[PDB]
Amino acid sequence: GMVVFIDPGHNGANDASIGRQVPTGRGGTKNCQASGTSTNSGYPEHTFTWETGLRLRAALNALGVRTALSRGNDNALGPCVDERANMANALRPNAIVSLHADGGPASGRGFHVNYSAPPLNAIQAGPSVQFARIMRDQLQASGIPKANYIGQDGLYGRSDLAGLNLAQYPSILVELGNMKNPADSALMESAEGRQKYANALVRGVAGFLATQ
Ligand SMILES: Ic1ccccc1-c1nn[nH]n1
Ligand SMILES: [Zn+2]
């Protein structure tokens, strides 16, 4: 059956080791982990992605889809971005989805789906682009606005994210909204909003899996 790797972005807790350089997959290095952002009230990105990721896991499991998580808690150091990608590749999953939230200007809001471009392998060139497009349509269908300050119509093909560069299986990274925006943060800070994000995410994952 289907297997999905879920990466709730960032760590449950950080230490100085997050500054260690790790490969990007395109030659250079970047920091092992970014700390992540937060809403104005202090709700951290790492907890938003963890709590939303658990709802996504529950939804996929309800469909009979086996899941794996990149980290097992929201209160301790987790793996660096290169390790998370190597872990995902070792599982050989049918899809990989990373969950993040952005820290942008307060008036900008909405989601963007990131994918590796230019592609480094045939999966990145084809299936992952299709996965990104399906996911963008699904978030829009849940009434999550496409970001009005970054990407293009809810999509962002890019070369600078190590986890996307290193993937050998279909992989996307979803920035679900801007934590600094009043409307997005109200969604993120509510259990009902996190469930609505997870509903969009599961429909995007299932839609992509059903085409493969
Ligand atoms: I570990 C990952 C997995 C899937 C998609 C993207 C990523 C990522 N890229 N940069 N940080 N995280
Ligand atoms: Zn992030």
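Going by Swiss-Prot, the residues shown for chain A are 26-237, listed in order.
Determined via X-ray crystallography, 1.5 Å.
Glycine residues also receive a Cβ, built from the backbone N, Cα and C atoms like all the rest.
Database features, via Swiss-Prot:
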- 29-230: domain 'MurNAc-LAA' (DOMAIN)
- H35, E70, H125: Zn(2+) binding site (BINDING)
- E200 to A or Q: Loss of catalytic activity (MUTAGEN)
- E200: active site, proton donor/acceptor (ACT_SITE)
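Positions of Swiss-Prot features highlighted on the structure.
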| residue | record | DSSP class |
| --- | --- | --- |
| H35 | Zn(2+) binding site | coil |
| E70 | Zn(2+) binding site | helix |
| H125 | Zn(2+) binding site | strand |
| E200 | mutagenesis position | strand |
Exercise for the section: Tell me the Cβ neighbour count for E70 (Zn(2+) binding site), meaning other Cβ atoms within 10 Å of its Cβ, over all protein chains shown. Expected result: 24
Practice task
Which residue among the binding-site residues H35, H125 has the fewest other Cβ atoms within 10 Å of its Cβ, if you could check?
Solution key: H125
Exercise for the section: Could you measure between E200 (mutagenesis position) and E70 (Zn(2+) binding site) for me? Cα positions, answer in whole angstrom. Expected result: 11
Exercise for the section: Using a 10 Å cut-off, grab the number of neighbouring Cβ atoms around the Cβ of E200 (mutagenesis position), all chains included. Expected result: 22
